[PDB]
Protein chains: 4
Amino acid sequence: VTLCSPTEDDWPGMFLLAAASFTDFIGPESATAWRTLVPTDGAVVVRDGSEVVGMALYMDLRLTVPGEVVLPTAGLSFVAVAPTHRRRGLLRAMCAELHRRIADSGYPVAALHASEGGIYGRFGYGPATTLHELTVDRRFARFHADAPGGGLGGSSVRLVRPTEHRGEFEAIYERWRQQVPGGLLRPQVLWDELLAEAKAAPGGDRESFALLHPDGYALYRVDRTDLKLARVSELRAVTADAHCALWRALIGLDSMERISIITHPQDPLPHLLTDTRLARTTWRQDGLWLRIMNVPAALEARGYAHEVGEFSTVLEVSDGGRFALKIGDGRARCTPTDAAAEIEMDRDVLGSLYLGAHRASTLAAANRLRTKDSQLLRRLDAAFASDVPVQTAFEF
Amino acid sequence: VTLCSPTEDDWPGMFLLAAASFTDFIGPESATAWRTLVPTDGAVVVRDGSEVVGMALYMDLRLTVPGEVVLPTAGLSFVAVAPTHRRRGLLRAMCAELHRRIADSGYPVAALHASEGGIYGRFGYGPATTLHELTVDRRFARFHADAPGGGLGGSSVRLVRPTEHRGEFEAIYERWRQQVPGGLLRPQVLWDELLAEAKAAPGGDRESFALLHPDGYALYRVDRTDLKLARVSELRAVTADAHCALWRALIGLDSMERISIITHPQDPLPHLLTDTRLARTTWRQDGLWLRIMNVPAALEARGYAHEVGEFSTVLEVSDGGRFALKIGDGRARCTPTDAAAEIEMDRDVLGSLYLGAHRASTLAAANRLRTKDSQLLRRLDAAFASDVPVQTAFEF
Amino acid sequence: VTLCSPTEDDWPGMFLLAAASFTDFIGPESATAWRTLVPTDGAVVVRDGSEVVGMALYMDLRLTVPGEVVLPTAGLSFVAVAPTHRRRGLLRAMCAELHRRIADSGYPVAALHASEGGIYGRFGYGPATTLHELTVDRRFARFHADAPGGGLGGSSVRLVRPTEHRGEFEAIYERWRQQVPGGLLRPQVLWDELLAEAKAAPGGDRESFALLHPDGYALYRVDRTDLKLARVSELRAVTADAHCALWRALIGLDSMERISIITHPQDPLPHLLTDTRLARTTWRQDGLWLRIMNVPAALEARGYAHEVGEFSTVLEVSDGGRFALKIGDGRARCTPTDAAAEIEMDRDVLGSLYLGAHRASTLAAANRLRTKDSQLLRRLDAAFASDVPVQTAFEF
Amino acid sequence: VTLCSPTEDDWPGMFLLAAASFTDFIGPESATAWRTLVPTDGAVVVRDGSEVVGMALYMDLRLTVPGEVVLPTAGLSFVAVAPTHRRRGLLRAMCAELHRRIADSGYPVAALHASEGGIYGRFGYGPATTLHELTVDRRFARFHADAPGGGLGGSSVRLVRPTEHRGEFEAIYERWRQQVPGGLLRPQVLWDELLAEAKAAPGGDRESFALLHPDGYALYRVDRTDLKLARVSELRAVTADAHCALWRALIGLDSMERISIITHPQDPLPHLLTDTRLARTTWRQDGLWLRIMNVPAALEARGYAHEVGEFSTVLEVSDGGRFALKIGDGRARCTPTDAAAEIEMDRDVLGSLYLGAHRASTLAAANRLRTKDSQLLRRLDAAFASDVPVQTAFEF
Ligand SMILES: CC(C)(COP(=O)(O)OP(=O)(O)OC[C@H]1O[C@@H](n2cnc3c(N)ncnc32)[C@H](O)[C@@H]1OP(=O)(O)O)[C@@H](O)C(=O)NCCC(=O)NCCS
Ligand SMILES: CC(C)(COP(=O)(O)OP(=O)(O)OC[C@H]1O[C@@H](n2cnc3c(N)ncnc32)[C@H](O)[C@@H]1OP(=O)(O)O)[C@@H](O)C(=O)NCCC(=O)NCCS
Ligand SMILES: CC(C)(COP(=O)(O)OP(=O)(O)OC[C@H]1O[C@@H](n2cnc3c(N)ncnc32)[C@H](O)[C@@H]1OP(=O)(O)O)[C@@H](O)C(=O)NCCC(=O)NCCS
Ligand SMILES: CC(C)(COP(=O)(O)OP(=O)(O)OC[C@H]1O[C@@H](n2cnc3c(N)ncnc32)[C@H](O)[C@@H]1OP(=O)(O)O)[C@@H](O)C(=O)NCCC(=O)NCCS
Ligand SMILES: Cc1ccc(C(=O)C[n+]2ccn3cccc3c2-c2ccc(F)cc2)cc1
Ligand SMILES: Cc1ccc(C(=O)C[n+]2ccn3cccc3c2-c2ccc(F)cc2)cc1
Ligand SMILES: Cc1ccc(C(=O)C[n+]2ccn3cccc3c2-c2ccc(F)cc2)cc1
Ligand SMILES: Cc1ccc(C(=O)C[n+]2ccn3cccc3c2-c2ccc(F)cc2)cc1
Ligand SMILES: [Cl-]
Ligand SMILES: [Cl-]
Ligand SMILES: [Cl-]
Ligand SMILES: [Cl-]
């Protein structure tokens, strides 16, 4: 049982492992496309000797954090241990090697999407975005008098074929991702992949359509088994007008009973309607998970809320150093110190705070971060909060 | 069709209407208990002439708002229009008369629980607390190393019969309600009612048990049809230790597969476990709705976040006046003015902001509050936020 | 945390624990009836100091084993640990004390019904009877030409009220239990309890009826929610004629679509019909679990199959001694020895073999009993098998 | 309405009938492969005159029976009567002609799989193997300390593509089928067919994977609609080590909640786990049905249990002769006699006894075999039992 970077000859074994480990497996053609995001030395495999019985890798991503700052980010993915080699320390060994390479390469953060919520905390990852499914019974849906885009004229939204307006989607998404915490750059190959999924498949998913506004788009399709359900796979809007107009069009799908979307907890949709309850929350789950690789680089790179007044504290991360943390004027300074700690937390907890999705007060109530000063808790809550609500870009 | 305060002779007709209008109807014995909370002139009825075809009333309540301030509150309830007299203006007439009496009596706010989410906005009520159902599959539940109350000794929690520890529940609840926004005083008659429901009913609900800690309690029962589901009807905890200890005991119910509770969005339970996902959000809905009766009294009575620096603005409520609003040092001053408005919103929107459950930014994104200054939005968001998370006390 | 025999004052605390631990809890009236089967010193409780946080007990039973031999048997029941005191060693301590008392009192075996199948193996109990649910769609059911009781005359079976024929049921059951491995003596109090359950309950179970034959009876009722399903709670027959006649009557319930029964794997019912498939096995589970307390007394008391020729071996029970085992003429001799073992197994495995429900070959294939001689396996299989098929009497 | 052997021109009509009669119909390409197992004169068709309105055939198979003896066996299949020609005596005529040809060709037994359980008894077929579906919730599955293949080193099992290891599967299966009662030789064309089904189908079944051990294999795939269910289509193991190791690998499929398999009643899997209940029996049904064509050849060819001592009896088969049956030293002699019968049974009953899956005692209790000597029943039970448990090879 050796651990090393795969050669070209290892990839068929890796795809075999992948097909057996991941039900949503993408097939070799698209796997080869995603592979273009894996840097040299971004992958590890474990061979039995010999066949491949373990693999893991990371992709080079760009993540937006509060203050519209974009960070290089290592996106862990394609992680798998053969069913024949469980409980043998392979995951711990693969993760440790990848984390070493990630740290040494200069990434301040790593990130992933969790197949199960209980595997990742122990490797320093905390859930940092929250996914909310809303299902709207559109038969009862009426817009509020206050809602935009219901004056007296033409509509700004068009129903179009996705593949014919790639450039407009790209441009809209690029603007979105640069101003929203959780935003990710979507490279060319992933647009290739996205638009390929837009076509109908024999005995599979149905054709996808798009609603296009100058400042937003929605991609959707009818559910394959429930023909009265439309699933919005992606809705991206830069203005409130674009967001309302797109939802006016979606609610105008008179063949459907229900419209569903995976969105975020601060989606304004429910307040667009006269009956807020019509937008039922049918599902709630963690989205992006974050491991802060370098505490001072990550804390200093992020912008903070201007409303809170300047304050200073000392933060210990359990096996990640102790720092003097000074926050004021929306910026932070984070320097080494051996002074007594005022706040302690494990490294994963810091990831959960980092994009503003969880409150320090709430984590304190679970004793996941310790302090003997509630004024400091209030200050951290306020400082780490995000003006623009945190969202989840796309799964990887 | 006349409108007036009911006499003693009207109550049987009112109970008839109630039995036909409300499936969860409580029967005459308990209705007579709840009636002790209705002040003189707190009820209206509409007679056909003659029988009672419409009714509405309010109860005298005490509501805790941020800053641990307790306000007299008119709790609307028992509202019903006969199926034979729909679409005849009865509700609008009954609500207008009750609101007049409520305003003239000196209540700064009114409140209610909504049978449907689309009836109430037009009468000035906005949803102000959010209910979250969590369902935990307790077979996989493991507590985090960091979680309190897992040292090495005895347990502080006891399993007891509710009716034998009334005084300890009362005292714990009283402490809870005074420090939590959304807290309501629970008078003696409602404790009588609560403990009566704790007994098993033939072909109805099962016996209720309690878990009692010096600083908290949980009341629960096995679901009547799903015998592997325990439903926590009420969990009230004053310290984080009490909250964790109670959940350790609940997860020790080894006969059950699932534990469910109606709680709030900031419940720390998910962070107590090693796998946060095990606490599934199975339901989400509006709780308490608020109508601000007197804007300056309500805005001045509430405490505000100290973290935000002093600022001044002008707020127009659509048919509720225009005010110079100055907020600093956690307090607000709110005085009449005819200066140009910087923020406009309908009255229900203000209720939704009032206990800190919804962000002004989010309501702005739906154009439910208008302003041309995003710095002001950030300031309102921060000022109106609640240090202690907002919760829902009990249904009325 | 002390461990001792309960006093009269402890029983209310015990019933409180029971009501919270067991959903099928029987109420204090019937609990007091079952208590008459608990000998002096047959119960233990664990107090916190003080309230009762753990309990366990055994009942004095009489179990029939192959060869129609009746053994004194300690039937463990009413075992519970408070949810507040889990993972504290209470069960292990209560079980050890009860087992000591059981052994010292002279019981050769103990027995129980398992709330969960994974708790009991480690205390020396193995599953020894198998429960099979059959559901017959009686609309298609036709009896084979060969089946008894379809000649040309009157019927021998009568439809009767259970409470009016107690004596005939008692006598039939007594004959049954003495000739069937797994049979248990049913004392007077348990007949009192059984016939009380036969009456309808408001918002509960429906009235029970009986089909009575001189050599058998069936007790049944319509399912409370599925009104096309009749549930046979108990069918006891001494002759094949009685068994067939009772099933002819059950299939004549023309209001029902389905008849279901919890029976055993060798129930001949499927072979009574022209279409064997109509008797669907809808459920399968372990019934009685056995812990052999005294290996030589238990092995010597049981009868063995005459068909296998005399043989001798050496059996080690993992922490239960090593014995020279000689079997011939349907009897066994089992004496101490230090000669090398030919067969090893844990104590629970021996319980699983003891009533003939599991084959030694099958347990060997799972390596739950070790030997390096397959001829010996064949010999054990044959010797331990039961002429009369093993059945499960009643739950306790 | 004539009955005769089909010509080449009849086969399209036969495939038309097949497509309309069998939902699981295999298509013409694979039907032509299975056709290579049909001997000359192994098929009959009924023409209306003219189109084909009835068909039936048999295939040349090799069946293993207790004592590891392999018998030529006529496997009935592809039997169908047009919906337009029901209740016209076609089946009875086709079966009688095929049975004549089968008998005259020298087959001692015929066999089939039943589309419905009530059609076949009257033509002399009795169910002779039992299929058991086990569904394991693998999230709770833990192996017993006693279970093999959990030492401290590498794994002997590999995850592989089925099509790349055909030869190893063939060799393992060949060993299996020769030592297990119910085993069938699988010719080349059926391996061609099996491996073709291993590939994914568009809007059909998913890709199949294999777990390969030197002495066993498992073939499995994720269920097409329930993506948390893995279905083991075939598991074949020659040693207990191979069987345990394969199940260790299957339970290591961490993406799945449940693993299911169609197996036999003596599968040791449940005893491999600490909680035997985790292996739920979700389905139970008859497998292979047998018609004994020649009673003395079949009874003399089979091996019998050595443990029972020599005995002699007289057996009448209802329309199949009367024989002096002498059994001793694991062999039987079966000769003609006119002496009085001690045991009578229909021919189908004998098929049900023949592979040891049903006990003579059980069939006697249903009066499906008559005798006035219970000692003889015990002797038959013991003699006809199979050392190696009876299994079902593959459907045909
Ligand atoms: C990798 C895998 C299938 C199991 O791997 P493994 O080689 O058996 O794990 P290792 O022995 O290397 O060590 C993993 C540690 O986490 C624990 N662990 C691993 N998988 C687990 C699971 N599914 N549930 C709970 N705990 C788990 C182990 O107990 C071990 O810690 P411990 O020895 O201190 O108890 C499993 O963890 C899995 O489901 N995938 C993990 C996914 C992941 O981490 N990242 C990918 C998301 S893109
Ligand atoms: C009261 C009731 C059953 C219907 O009453 P009604 O006498 O028909 O209503 P009125 O004619 O007095 O006027 C009510 C106004 O709200 C609207 N409205 C009333 N009930 C409605 C409902 N269930 N859904 C949508 N709109 C409704 C009416 O259209 C009317 O406004 P409009 O005439 O401008 O359109 C109904 O509103 C109901 O479900 N209960 C209301 C509950 C409530 O408001 N408070 C109690 C919670 S404790
Ligand atoms: C008794 C009870 C609720 C838990 O008791 P407890 O006091 O936490 O158990 P203890 O700490 O005394 O020790 C029990 C041992 O079995 C294990 N165990 C106990 N309950 C278990 C369960 N529900 N599942 C799996 N393992 C369990 C423990 O891990 C411990 O062994 P370990 O420390 O070596 O791992 C639980 O076992 C239960 O469900 N009832 C047991 C029923 C029984 O044994 N007999 C009654 C049938 S009538
Ligand atoms: C063949 C078929 C569809 C009906 O055939 P048919 O020509 O109507 O039957 P016949 O008239 O030739 O005679 C069949 C006898 O069995 C009975 N029978 C036939 N199909 C039956 C069914 N589905 N259910 C119950 N009884 C049936 C008939 O009543 C008749 O006996 P009877 O006249 O003494 O009552 C039907 O039996 C069927 O489902 N397939 C039979 C499958 C089979 O036997 N072997 C193939 C398994 S690979
Ligand atoms: C080399 C390579 C790298 C990644 C991939 C991908 O296909 C990643 N990817 C993308 C989008 N997705 C949506 C749902 C699931 C995914 C997967 C994925 C796959 C495996 C994981 F562990 C986590 C995520 C394929 C090949
Ligand atoms: C005079 C009088 C006043 C109120 C009542 C009550 O029973 C109020 N109450 C209390 C608790 N609840 C829980 C669920 C539903 C309730 C009801 C209730 C009843 C009617 C409503 F329109 C709204 C709420 C009964 C009588
Ligand atoms: C003192 C006393 C002793 C036993 C009991 C009984 O009621 C036992 N009993 C009987 C029949 N049953 C059918 C289903 C469940 C039962 C229970 C039972 C109760 C608890 C157990 F742990 C196991 C079984 C009640 C009181
Ligand atoms: C000439 C010819 C002979 C047989 C066949 C086959 O396809 C047999 N066969 C094989 C496997 N199977 C699994 C499920 C159902 C089957 C069928 C089958 C088909 C018809 C039956 F009456 C019984 C079985 C096809 C053509
Ligand atoms: Cl970005
Ligand atoms: Cl209050
Ligand atoms: Cl007995
Ligand atoms: Cl064979």
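Going by Swiss-Prot, the residues shown for chain A are 3-51, 56-402, listed in order.
Per the header: X-ray crystallography, 2.3 Å.
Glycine residues also receive a Cβ, built from the backbone N, Cα and C atoms like all the rest.
The active site, proton donor feature in Swiss-Prot is assigned to A:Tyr126. In the three-state DSSP assignment, the secondary structure recorded for A:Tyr126 (active site, proton donor) is coil. Taking the Cβ of A:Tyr126 (active site, proton donor) as reference, residues of its chain lying under 8 Å away and at least six apart in sequence are, in sequence order, A:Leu118, A:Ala120, A:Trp295, A:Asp354.
Taking all protein chains in view, 18 other C-beta atoms sit within 10 angstroms of the C-beta of A:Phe402 (active site, proton acceptor). Annotation source Swiss-Prot lists active site, proton acceptor at A:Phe402.
Residues annotated as acetyl-CoA binding site in Swiss-Prot: A:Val85, A:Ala86, A:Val87, A:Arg93, A:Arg94, A:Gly95, A:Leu96, A:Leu97, A:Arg98, A:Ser121, A:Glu122. Its Cβ placed at the centre, A:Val87 (acetyl-CoA binding site) has 22 other Cβ atoms within 10 Å.
Classification of A:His119 (mutagenesis position) by DSSP places it within a strand. If you take the C-beta of A:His119 (mutagenesis position) and look for same-chain residues 6 or more apart in sequence within under 8 angstroms, you find A:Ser83, A:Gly293, A:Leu294, A:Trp295, A:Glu401, A:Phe402. Record note (Swiss-Prot) on the mutagenesis of A:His119 to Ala: Decreases catalytic activity on AG substrates, leads to a change in the number of acetylated sites.
When other Cβ atoms within 10 Å of the Cβ of A:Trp197 (mutagenesis position) are tallied across all protein chains shown, the result is 15. A:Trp197 to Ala appears in Swiss-Prot as a published mutagenesis result, with the remark: Abolishes catalytic activity on AG substrates.
Quoted from Swiss-Prot for the published mutagenesis A:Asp292 to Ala: Nearly abolishes catalytic activity on AG substrates. Around A:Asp292 (mutagenesis position), the same-chain residues six or more apart in sequence whose CB sits under 8 Å from its CB are A:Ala120, A:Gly123, A:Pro133, A:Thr135, A:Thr136, A:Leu137, listed in sequence order.
A:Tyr310 (mutagenesis position) has a Cβ environment of 21 other Cβ atoms inside 10 Å. The secondary structure of A:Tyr310 (mutagenesis position), as reduced to three states from DSSP, is coil rather than helix or strand. Looking at Swiss-Prot, the entry for mutagenesis of A:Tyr310 to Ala says: Nearly abolishes catalytic activity on AG substrates.
Listed recorded positions A:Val87, A:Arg98, A:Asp292 compared with chain B at a CB cut-off under 8 A give A:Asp292 as the close ones.
Secondary structure from DSSP puts A:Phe402 (active site, proton acceptor) in coil. Its own atom aside, the Cβ of A:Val85 (acetyl-CoA binding site) has 20 Cβ atoms within 10 angstroms in the protein chains shown.
Around A:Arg94 (acetyl-CoA binding site), the C-beta neighbours below 8 angstroms that are at least 6 residues distant in the chain are A:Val3, A:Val87.
Within 10 Å of the C-beta of A:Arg98 (acetyl-CoA binding site) there are 11 other C-beta atoms, taking all protein chains into account. It is 23 Å from the Cα atom of A:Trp197 (mutagenesis position) to that of A:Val85 (acetyl-CoA binding site). Spacing of A:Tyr310 (mutagenesis position) relative to A:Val85 (acetyl-CoA binding site) is 34 Å (Cα to Cα, whole number). If you compare every pair of Cα atoms in A:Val85, A:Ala86, A:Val87, A:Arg93, A:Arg94, A:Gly95, A:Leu96, A:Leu97, A:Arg98, A:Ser121, A:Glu122, the residues listed for acetyl-CoA, the longest distance is 20 angstrom. Annotation for the binding-site residues A:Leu96, A:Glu122: lowest Cβ count within 10 Å of the residue's own Cβ, A:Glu122. Classification of A:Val85 (acetyl-CoA binding site) by DSSP places it within a strand.
Checking the recorded positions A:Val85, A:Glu122, A:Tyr126, A:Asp292 against ligand 5, the ones with a C-beta less than 6 Å from an atom of that molecule are A:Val85. DSSP assigns A:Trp197 (mutagenesis position) to a helix.
Proximity of the recorded positions (A:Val85, A:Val87, A:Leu96, A:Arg98, A:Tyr310) to ligand 1: a Cβ under 6 Å from the molecule is found for A:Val85, A:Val87, A:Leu96, A:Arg98. Residues distinguished by a CB atom under 6 angstroms from ligand 10 are absent from the recorded positions A:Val85, A:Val87, A:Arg94, A:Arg98, A:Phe402. According to DSSP, A:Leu96 (acetyl-CoA binding site) is assigned to a helical segment.
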